[PDB]
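A short write-up of the structure that comes next.
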Number of protein chains: 2
Amino acid sequence: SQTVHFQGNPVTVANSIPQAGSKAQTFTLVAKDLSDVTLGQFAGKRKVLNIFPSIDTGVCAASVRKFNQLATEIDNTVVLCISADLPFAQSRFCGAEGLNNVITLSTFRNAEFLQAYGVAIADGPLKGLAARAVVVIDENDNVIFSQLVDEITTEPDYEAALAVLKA
Amino acid sequence: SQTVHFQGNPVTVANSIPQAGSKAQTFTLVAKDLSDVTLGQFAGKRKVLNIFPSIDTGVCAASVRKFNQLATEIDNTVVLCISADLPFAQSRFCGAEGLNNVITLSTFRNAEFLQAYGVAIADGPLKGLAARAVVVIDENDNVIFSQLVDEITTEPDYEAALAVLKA
């Protein structure tokens, strides 16, 4: 298990986020029309897993869409914005609005994803939600960047994620 | 299991909804402020579990709030509006705001509730959501009325539920 912070308060997160070098575990998640989406449907693309406690917070942080946009301007890249929000709530997400190759996916019937990817919050009020995390997977499903964000309300190292994506 | 319908197509619902005469099982669900709420916190009251596939569909039918208000106009009655939507989304529901004794509750980290109450959609695109159902529990924690609604988009027999609460 890992420790992150919320309102600078400590939060346990299950297991261990995948490390660069490792093979990405397969998953199934749910798209905005309630269809099932698997990692294998993105075979040969680079994938960013952009993992949030919620994407239904009612505030549209500029940094979210900025990263999503920069990431998908790199050829052969998809960004998967993942959270425990139901598809009904993700359908109006502002960070995917107006951007191709940015897809929202929900964990509501696939809780094993959050365990497998080391991002399941295990205690406190946010128990059951995902931690803030970014995971970059290459064309052959190898992890090439991961970060479990130390303060859930602050930005990931987008600059570092984008550098891996290009390089 | 049980079979209901969604826009006329058959939908499997796990286990069996509790029937009149059944003992109400304890449960824990999550409130709008991410706190845990249990059945035992309503000891001494009659409780109506008003169970929805989602309360964030973008459409608020007038029949929903009407029932909630009529029910809570009966002395010693609370209405628990229950769904898989996260607490973040349950703020867009039209049927609880401004009505005392009408409370929204989420199943998002208590999936066992939907199993125990025979309301877990087991197949199809709605898998993981609750079926539409009404369960009325009395002061002895006995179930005195229940209905697993045949067509998930259509109203329960609110008249029958209200009658059981009066008598």
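Swiss-Prot numbering applies to chain A: residues 2-168, in that order.
Cβ coordinates come from backbone N, Cα and C, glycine included.
What Swiss-Prot says about this one:
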ACT_SITE  A:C61  active site, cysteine sulfenic acid (-SOH) intermediate
DOMAIN    A:19-168  domain 'Thioredoxin'
MUTAGEN   A:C61 to S  Abolishes catalytic activity
MUTAGEN   A:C82 to S  Reduces catalytic activity by 28%
MUTAGEN   A:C95 to S  Reduces catalytic activity by 80%
Most Cβ neighbours within 10 Å: which of the mutagenesis positions A:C61, A:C82, A:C95 is it? A:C82
Inter-residue Cα distance where the pair is A:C82 (mutagenesis position) and A:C95 (mutagenesis position), in Å: 11
Could you break down the residues of the domain 'Thioredoxin' (A:19-168) into DSSP helix, strand and coil, giving a count for each? 37 helix, 41 strand, 72 coil
Could you tell me the C-alpha distance between A:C82 (mutagenesis position) and A:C61 (mutagenesis position) in angstrom, no decimals? 14
